Amino acid sequence: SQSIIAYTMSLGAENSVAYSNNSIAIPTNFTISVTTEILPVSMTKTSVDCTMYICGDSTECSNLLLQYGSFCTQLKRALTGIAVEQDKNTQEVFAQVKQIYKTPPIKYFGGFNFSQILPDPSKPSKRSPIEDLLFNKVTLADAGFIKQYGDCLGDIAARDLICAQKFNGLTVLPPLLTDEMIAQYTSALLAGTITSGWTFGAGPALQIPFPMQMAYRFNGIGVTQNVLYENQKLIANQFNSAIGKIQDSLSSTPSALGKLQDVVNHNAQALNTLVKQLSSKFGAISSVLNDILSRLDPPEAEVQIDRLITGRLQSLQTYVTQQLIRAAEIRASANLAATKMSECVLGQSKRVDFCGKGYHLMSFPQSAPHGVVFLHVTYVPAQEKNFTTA
Amino acid sequence: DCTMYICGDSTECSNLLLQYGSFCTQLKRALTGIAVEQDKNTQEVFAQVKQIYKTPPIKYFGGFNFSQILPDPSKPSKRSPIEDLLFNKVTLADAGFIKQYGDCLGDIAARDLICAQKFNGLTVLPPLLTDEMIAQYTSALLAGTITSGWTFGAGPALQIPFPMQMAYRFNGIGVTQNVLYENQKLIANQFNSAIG
Amino acid sequence: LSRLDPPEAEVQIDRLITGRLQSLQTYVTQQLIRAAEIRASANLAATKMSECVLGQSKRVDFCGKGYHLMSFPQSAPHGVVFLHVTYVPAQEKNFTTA
Amino acid sequence: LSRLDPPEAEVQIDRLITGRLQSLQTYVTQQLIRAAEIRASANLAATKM
Amino acid sequence: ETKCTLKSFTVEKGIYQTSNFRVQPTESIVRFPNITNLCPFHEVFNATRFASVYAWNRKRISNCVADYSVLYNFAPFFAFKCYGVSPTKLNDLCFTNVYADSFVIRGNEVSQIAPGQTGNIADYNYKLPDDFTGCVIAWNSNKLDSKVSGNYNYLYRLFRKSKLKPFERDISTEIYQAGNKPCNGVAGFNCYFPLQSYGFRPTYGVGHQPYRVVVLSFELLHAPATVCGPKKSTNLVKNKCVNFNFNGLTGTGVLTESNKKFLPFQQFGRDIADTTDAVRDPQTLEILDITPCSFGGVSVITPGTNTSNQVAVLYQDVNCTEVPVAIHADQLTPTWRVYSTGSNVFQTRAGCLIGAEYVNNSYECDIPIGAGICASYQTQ
Amino acid sequence: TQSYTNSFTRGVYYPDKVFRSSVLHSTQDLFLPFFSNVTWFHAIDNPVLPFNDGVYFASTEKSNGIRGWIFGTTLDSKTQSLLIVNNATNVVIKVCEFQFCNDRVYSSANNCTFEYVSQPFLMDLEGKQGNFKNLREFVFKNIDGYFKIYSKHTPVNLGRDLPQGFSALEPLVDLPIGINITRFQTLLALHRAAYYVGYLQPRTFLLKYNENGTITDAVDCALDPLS
Ligand SMILES: *[C@@H]1O[C@H](CO)[C@@H](O[C@@H]2O[C@H](CO)[C@@H](O)[C@H](O)[C@H]2NC(C)=O)[C@H](O)[C@H]1NC(C)=O
Ligand SMILES: *[C@@H]1O[C@H](CO)[C@@H](O[C@@H]2O[C@H](CO)[C@@H](O)[C@H](O)[C@H]2NC(C)=O)[C@H](O)[C@H]1NC(C)=O
Ligand SMILES: *[C@@H]1O[C@H](CO)[C@@H](O[C@@H]2O[C@H](CO)[C@@H](O)[C@H](O)[C@H]2NC(C)=O)[C@H](O)[C@H]1NC(C)=O
Ligand SMILES: *[C@@H]1O[C@H](CO)[C@@H](O)[C@H](O)[C@H]1NC(C)=O
Ligand SMILES: *[C@@H]1O[C@H](CO)[C@@H](O)[C@H](O)[C@H]1NC(C)=O
Ligand SMILES: *[C@@H]1O[C@H](CO)[C@@H](O)[C@H](O)[C@H]1NC(C)=O
Ligand SMILES: *[C@@H]1O[C@H](CO)[C@@H](O)[C@H](O)[C@H]1NC(C)=O
Ligand SMILES: *[C@@H]1O[C@H](CO)[C@@H](O)[C@H](O)[C@H]1NC(C)=O
Ligand SMILES: *[C@@H]1O[C@H](CO)[C@@H](O)[C@H](O)[C@H]1NC(C)=O
Ligand SMILES: *[C@@H]1O[C@H](CO)[C@@H](O)[C@H](O)[C@H]1NC(C)=O
Ligand SMILES: *[C@@H]1O[C@H](CO)[C@@H](O)[C@H](O)[C@H]1NC(C)=O
Ligand SMILES: *[C@@H]1O[C@H](CO)[C@@H](O)[C@H](O)[C@H]1NC(C)=O
Ligand SMILES: *[C@@H]1O[C@H](CO)[C@@H](O)[C@H](O)[C@H]1NC(C)=O
Ligand SMILES: *[C@@H]1O[C@H](CO)[C@@H](O)[C@H](O)[C@H]1NC(C)=O
Ligand SMILES: *[C@@H]1O[C@H](CO)[C@@H](O)[C@H](O)[C@H]1NC(C)=O
Ligand SMILES: *[C@@H]1O[C@H](CO)[C@@H](O)[C@H](O)[C@H]1NC(C)=O
């Protein structure tokens, strides 16, 4: 009853419009919709040691390696530049506000319920309910700030890949901004947009009641403000439902954060291949430096050691080149997120399809491991009726 | 293909090549990633509409003549007159979806570069979207902007006569709409010449 | 070349050649990557000149901080400098609203 | 292969292998760079559309 | 060291990665099996009846202490031509088994005893595998293996249907069938005896005189060792960084007891690096784990060199509250010993800092150390 | 008589003598293909089966019926031949030029200077009952001289056609006969469901190692597109 079938893909549904000389369709209702957008911002910082990777605890191999000039100062410089760029990437996205704002003790904003996005005091980390599912659905291989050394010897069982990488000179560095003061930046950004509108992104922050700010936001898309006040309560409900079902659609889906996991997977796979490449002969007697040294006299062991050196240098240069290309891609994707934060969050955007689908009203930021998540609140038309026009 | 490119139909060279580790799984992975990215590039540009729209049977839009851009039913490929002069002025070396193998042996004359590449392990893959359903996407995009304005990019499509849409477009740049209606015919001519 | 006969100087010369070719390929590759980065940064400057200078920009934080009014271009060695003139609010007072 | 015995044909075959591997790696690297450029130019077209 | 790494006499403000620190070994140990016999080479080289090439003689060598330097006075050989192992480095290895093959040939055929050869000896008489690991020893014997009337006591195979496989013997006296008529032992026209006599005379010039050949084949693989060179065995030390020479396998590290389950035919252990992980002691038969020496990265934090000469040192990702790597004399590679600064040691999530005191105020970040920690040059 | 049966996943041995744990090592060597045809014989004569690329031998005997095996070419007094005749307590592996027996398993020795003796290969146990029909598996190969033998006794089997599951083989001895082997034969006595034969082929396997250093599973790489 089950089989494999082949077909021709369909472009989509079919629809036809009723264009006529004097006929216009006008909507009579509306919907408030909340979508989500996920953007990578940074990648993992790594460092490599040539002497330990190429010539493990050997003096003859080191003396031979000194004869190749500066083919290892260059790799170190490239990796350091990549690491510093990664540190600078997260400063532009999040550090957009000079000050730190706080929410009032009493939280009543005309009916709108911001419980799912405001920080939770009960949790020790002071993170939103929505930014706890984002932090549990992405699993980092190495955080970096672990000081793991001291237990690789006592693993007893098959040592994990991390110890194998560490013993060969490949290490991972911790980010400068801990993922506890990034959440403080997000809280400051989000607490100054629901108590002051967009005024805090230009000059001093000026307070304003939330319903009047919403009236301004409607007026900015071509609908008069009296529409909001006469339909305030209803609109609030349509917002509260919209948030209520964005958590569930993330909590039960298999993998929605597929953009923020591919980075981790790629970096881990690259390091694993770099480690596995050590057990290759490259056309020599053996792949172990302490074996060809103990079976041949010094004059003719130099040829084999040279083969190993010239294989491993290329094996490492390929890695650094691919890292440079990936870093450039991540930098572009982080510049996009910085622009999106400046335009969608600290203001209202008139560009089509930039800040979500529909007519843009608001946006809220959240932080995820190595990335950012935008909640775009937009206005969609509804039930439409035919009319005759002149 | 590494094995055919480096060590042509040889076993000793293959046995030697096995000693270099994984220097060919990596190249294959890189090329596959590039190919998948190329397939994803054309989906973002064109697949912007969920549905497929169609033009009305009677084509009178207040004087504006869209003949040079709407699809041509007479042509088998259903392509615009302008989208043909662009498909004839660019000549692809290898389309990919040709299944060329079978005639490289019978070329008799000097074999073309394609056979020389093919015999050495370099191949070209065909795109997922044929250049016959891309034109359908373009037709859907273009047929929903002259019968509904910009409304179909936000929510449901809402029809509106073309002159009123043009009046809205003028009003959006700081010129009152009464300028259009009092100079409608003239404007239409200036459009028809501009396409012509 | 002056210490070995031609048959066995070729090995040493081949070593030198195969070292220097790699030494030069690394340079050209890094140059290509840097050139791509500079091209992106130049496209941004072209857009900024078209939008800030030849018009008024409504995008937030694009053409300087505040409410954009004007922009003036200047040329520097291998680069451009923008002077953004913006309008910032000032002394504010409380009021009761309905 | 048909002019030398197996022990000393391995050196020549190794030379050929190590030349062709580099000849192919250069190609894949340039392809990656060009693909990144095309991706940027396609993102621009998506925004423009 | 910072001024040395980047070639200048002046250093700008920042943090620089200089080098790594390692812990040096303090002792060396050697462990070889418990054997004392002296297995005979004098019964191979010193003989009278060296066998024919087509039926070559093979002898197997077992538990003994081999010494490949007392066999230089057994034959006028000028030198050993060796393929897998250098002849000099033969007294420091342990092999599972050794095989000695002896025969006698002509001079100009001596070049045929080598991997990947072809001829009348490497095809139908004696073949060596392409991956041979061992040595050959050939020397002239014209004084003994020659006669005025000829020496018709050595024979060699001349005709065979197919080439031999390596290390294969083919003693058989059949009648070759080279032609059409299936001869039944007549050995007449187009049917020859496969073995040819190999007569020798003292008058023949070099290259036509007998040469006595003996080849030694070793087994340099992973298995219990049986034939070893004459090196003494020291004691065993654990939980201390040392140099080890376990049965010809040399290295450095820390040796500790093991929980692994080596089977009786197992002898070594490996992780996914093609490097050894656990070793079985030759005289104790207990499993030992090998762990690399303590190492780490060192960074130097300095203000501008035109402001002050003071620095701070960051040890990257170490527990210096427990691993301060304080040494005496020669036990560690960076030899400056910046330690003993009093209450000026800090433990950061990115490692630990020596030479800077932690204040409990907050300032703008000047020099990024990491994990939300910065450092700066300030007044008191 | 004789018939054909399926081998399922059966006949995997340890490629080398290195301890490994929690890995997915892949080895190319002589192995018995998965889901192949093994010839099951009966006894109540004793055909001289061909030998090539090694042989996998399986038997399910009550106590003992099989003494040993004979190797060589033409099995006569003109070429050298092996003898692995077993004993109550020993093994008489030797290489010689035996002449015949046509039923001691030889008449005379012509040019014979090789012998070897060690512990017996066959080991059996019973839980005070003969229902513990232990299945004995052996693998023989002749790569570059150096006769390799692997073996394993699995007493957990009950036996109807062939066990279903997975198991491994451990080496016994390596020894330099240095002869040409083409034919094969079995030696078995009389009395007062077993003897399955299969052939090995050069194949690539991917083996999965346990946390205790044992081999738990293996996948062939020339059987299916999925494999
Ligand atoms: C516009 O749409 C909303 C939502 O669909 C309508 O509100 C619903 O009204 C019905 C009947 O009054 C109730 O049963 C639903 O519970 C309402 N939904 C919500 C979310 O409160 C609203 O009536 C529509 N407006 C018009 C003019 O039809
Ligand atoms: C704002 O939203 C929160 C979250 O949905 C509401 O809190 C929930 O209220 C329901 C109904 O009483 C309870 O069943 C849930 O257990 C509550 N969850 C949490 C996390 O408190 C809250 O009632 C809403 N209104 C406010 C805060 O005024
Ligand atoms: C719309 O434009 C088309 C294309 O220019 C016009 O069709 C042409 O009309 C001229 C004048 O009669 C002919 O000489 C051409 O041969 C026509 N070309 C084609 C391709 O049909 C058309 O008349 C214009 N007006 C409409 C369609 O109402
Ligand atoms: C619209 O008006 C034009 C011009 O009179 C006419 O040709 C066309 O048929 C009209 N449309 C419909 C649907 O009748
Ligand atoms: C580092 O030292 C602290 C303090 O003793 C200890 O709690 C922690 O477990 C240590 N970490 C490691 C990896 O040894
Ligand atoms: C408007 O009229 C057209 C033609 O009669 C019809 O197809 C369309 O459904 C109508 N619109 C609505 C909202 O009913
Ligand atoms: C492929 O087969 C079809 C059907 O016979 C034939 O028309 C076509 O010419 C073939 N193509 C090639 C390249 O041989
Ligand atoms: C407005 O009133 C609040 C509360 O009394 C006060 O904190 C704030 O400073 C006032 N604003 C100004 C500009 O004085
Ligand atoms: C073997 O050694 C003995 C004693 O040293 C000596 O008399 C004899 O000549 C030697 N044999 C040969 C063939 O050198
Ligand atoms: C073994 O004997 C067979 C049969 O005569 C023959 O085909 C084969 O070549 C022989 N093997 C060797 C290595 O000579
Ligand atoms: C080594 O052999 C000698 C002689 O039999 C014995 O006395 C000694 O105990 C042995 N040592 C070890 C460690 O087996
Ligand atoms: C100073 O910092 C220490 C560090 O934990 C803290 O215990 C102490 O309370 C702080 N004192 C003041 C006055 O800030
Ligand atoms: C075994 O041989 C029979 C023929 O007797 C054949 O039908 C069957 O397919 C073979 N088994 C396999 C697995 O190929
Ligand atoms: C079998 O073993 C016994 C004792 O081990 C011995 O006396 C007897 O000779 C052996 N027989 C054979 C045929 O090996
Ligand atoms: C085998 O032994 C017989 C008996 O003396 C002898 O004639 C023959 O030469 C021997 N053959 C070999 C190869 O030793
Ligand atoms: C390994 O052996 C231990 C006995 O110490 C046992 O508990 C464990 O289950 C074994 N591992 C597996 C995978 O069965």
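Quick note: numbers on chain D are straight from Swiss-Prot, i.e. 981-1029, in order.
Header says: electron microscopy, 3.2 Å.
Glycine is treated like the rest: Cβ placed from N, Cα and C.
Record note (Swiss-Prot) on the natural variant D:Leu981 to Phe: In strain: Omicron/BA.1. Listed in sequence order, D:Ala989, D:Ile993 are the same-chain residues six or more apart from D:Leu981 (variant position) with CB atoms under 8 A from its CB.
Mapped onto three states, the DSSP output places D:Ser982 (variant position) in coil. Its Cβ placed at the centre, D:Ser982 (variant position) has 4 other Cβ atoms within 10 Å. Under its natural variant annotations, Swiss-Prot gives D:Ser982 to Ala the following note: In strain: Alpha/B.1.1.7.
Following the DSSP three-state reduction, the secondary structure of D:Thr1027 (variant position) is helix. Natural sequence variation is annotated in Swiss-Prot for D:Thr1027 to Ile, with the remark: In strain: Gamma/P.1.
D:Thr1027 (variant position) and D:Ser982 (variant position) have their C-alpha atoms 61 Å apart, to the nearest angstrom. All chains included, 13 other C-beta atoms sit within 10 angstroms of the C-beta of D:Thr1027 (variant position). Listed variant positions D:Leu981, D:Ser982, D:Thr1027 compared with chain B at a CB cut-off under 8 A give D:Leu981 as the close ones.
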